[PDB]
Amino acid sequence: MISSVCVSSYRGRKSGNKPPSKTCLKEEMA
């Protein structure tokens, strides 16, 4: 695997669409 932090370094490494301003992930979990 790739040594990363809590996240698995997956394509959705945008921070995830939080409850407000869902623009971080904006890529179906990728």
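Backbone N, Cα and C define each Cβ position, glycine as well.
Experimental mutagenesis is annotated in Swiss-Prot for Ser8 to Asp, with the remark: Decreased rate of channel inactivation. Loss of channel inactivation; when associated with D-9; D-15 and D-21. For the mutagenesis experiment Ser8 to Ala, the note given by Swiss-Prot reads: Decreased inhibition of channel closure by PKC. Inhibition of channel closure is nearly abolished; when associated with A-9. One mutagenesis experiment named in Swiss-Prot is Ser9 to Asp, and its note says Decreased rate of channel inactivation. Loss of channel inactivation; when associated with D-8; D-15 and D-21. The note that Swiss-Prot attaches to the published mutagenesis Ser9 to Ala is: Strong decrease of inhibition of channel closure by PKC. Inhibition of channel closure is nearly abolished; when associated with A-8. One mutagenesis experiment catalogued in Swiss-Prot, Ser15 to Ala, is accompanied by this note: Decreased inhibition of channel closure by PKC. While the structure shown retains the original residue, Swiss-Prot records the mutagenesis experiment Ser15 to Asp with this note: Slightly decreased rate of channel inactivation. Loss of channel inactivation; when associated with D-8; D-9 and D-21. According to Swiss-Prot, the mutagenesis experiment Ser21 to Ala carries this note: Decreased inhibition of channel closure by PKC. Listed in Swiss-Prot as a mutagenesis experiment, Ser21 to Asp is described as follows: Slightly decreased rate of channel inactivation. Loss of channel inactivation; when associated with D-8; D-9 and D-15.
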Spatial neighbours, same chain, of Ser9 (mutagenesis position) - Cβ under 8 Å, 6+ residues apart: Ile2
Same-chain residues at least 6 apart in sequence whose Cβ lies under 8 Å from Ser15 (mutagenesis position): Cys24, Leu25
Intrachain C-beta neighbours of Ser8 (mutagenesis position), sequence separation six or more, cut-off 8 angstroms: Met1, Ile2
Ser21 (mutagenesis position): tally of other CB atoms within 10 A of its CB: 7
